[PDB]
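K.L.:
Have a look at this one.
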Amino acid sequence: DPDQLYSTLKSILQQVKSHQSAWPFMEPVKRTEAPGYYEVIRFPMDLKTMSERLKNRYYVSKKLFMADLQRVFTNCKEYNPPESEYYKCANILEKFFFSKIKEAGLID
Ligand SMILES: CC(=O)Nc1ccc2c(C)cc(=O)n(C)c2c1
């Protein structure tokens, strides 16, 4: 039951991470890549941090997992213009994310 949730979330997270549009979101944004990012974005989130959180048994609920992954997308859209490649990646990966949640039957 806890380990079923873990398995499902691990599968979903791995699939999201393998996706071609995930490349902007794999690790914390580097100051070198985005100087002043960390003055703007108060709650940074990325897929590596999520992987660690998962391994650390933080995601005891679907809600917690969804909030972290959604934050990845909302940070991107707050920071970047709509026609930037980063914003485009976010919406493509978000579509994929939601298909994977639905496919899994993942529910509260
Ligand atoms: C690996 C990589 O190029 N990551 C980057 C670099 C720059 C940005 C910038 C500039 C914005 C942003 O939202 N993300 C997610 C980035 C990710």
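The residue numbers of chain A are those assigned by Swiss-Prot, with the residues present covering 724-831 sequentially.
Including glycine, each Cβ sits where the backbone N, Cα and C put it.
Heads up, here are the entries from Swiss-Prot:
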{"type": "MUTAGEN", "residues": "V752 to A", "note": "Reduced acetyl-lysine binding"}
{"type": "MUTAGEN", "residues": "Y760 to A", "note": "Reduced acetyl-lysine binding"}
{"type": "MUTAGEN", "residues": "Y802 to A", "note": "Reduced acetyl-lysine binding"}
{"type": "MUTAGEN", "residues": "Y809 to A", "note": "Complete loss of acetyl-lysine binding"}
K.L.:
What are the sequence-distant neighbours of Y760 (mutagenesis position), meaning same chain, six or more residues apart, C-beta distance under 8 angstroms?
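P.N.:
In sequence order, the residues whose Cβ lies under 8 Å from that of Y760 (mutagenesis position) (at least 6 apart) are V752, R754, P767, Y802.
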K.L.:
Far apart in sequence but close in space: which same-chain residues, 6 or more away, have a Cβ under 8 Å from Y809 (mutagenesis position)?
P.N.:
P747, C799, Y802, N803
K.L.:
If you draw a 10 Å sphere on the Cβ of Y802 (mutagenesis position), how many other Cβ atoms land inside?
P.N.:
16
